[PDB]
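As structure tokens, the structure follows; a few thoughts come after it.
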Amino acid sequence: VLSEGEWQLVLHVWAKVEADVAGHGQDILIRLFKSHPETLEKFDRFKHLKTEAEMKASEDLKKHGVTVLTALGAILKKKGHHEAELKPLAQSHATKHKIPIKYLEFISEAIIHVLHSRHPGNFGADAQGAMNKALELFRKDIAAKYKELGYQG
Ligand code: HEM
Ligand SMILES: [Cl-]
């Protein structure tokens, strides 16, 4: 369970993300695909992209990044009260997309890397600690939902 103080560090850096969601979504998805190329294979819509340049030029990938970060933003703004938001996300990711928890760990790493790179004014050690705790909470609750849904994750 995060403290209010931890949530405020989380929401303070997220406020900067929100200056340019699309840009942050591109950086995060590209970082994920570069660091863990197996994750790209889960995306039938994107798995043809061969290079970072093709990824940067992909209008569709940018749209998807906005969709992803906006969903995560809405979860973070619930400050742990995210049962309603997690139900559809867990169901699609377990049953349609088949995304293991390991891959959620990978995108968590990508989010942290990008925030660390772009936002050193709002992402020092304590802020990164808080964001890690929020993402761990997200993954813990998603894992529990996966198990309820019948997906071992
Ligand atoms: C913070 C973690 C994540 C969030 C908030 C997130 C959010 C979303 C959202 C909102 C959608 C659109 C609606 C839906 O199908 O549920 C989506 C689609 C999808 N997600 Fe995620 N996602 C996350 C992590 C991942 C990861 C790590 C992968 C793969 C390694 C993944 C693979 C997909 C795929 C394949 C789709 C369908 C894309 C398409 O063809 O339209 N997700 N995700
Ligand atoms: Cl800090």
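The residue numbers of chain A are those assigned by Swiss-Prot, with the residues present covering 2-154 sequentially.
In case you wondered, yes, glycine gets a Cβ from its N, Cα and C as well.
If you check Swiss-Prot, you get these features:
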BINDING   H65  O2 binding site
BINDING   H65  nitrite binding site
BINDING   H94  heme b binding site
VARIANT   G122 to A  In metmyoglobin
Coarse DSSP state, helix versus strand versus coil, of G122 (variant position): coil
Cα distance (Å, whole number) from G122 (variant position) to the residue listed as 'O2 binding site': 27
Recorded positions: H65, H94, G122 - member with fewest neighbouring CB atoms within 10 Å: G122
Cα-Cα distance linking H94 (heme b binding site) and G122 (variant position), given in Å to the nearest integer: 33
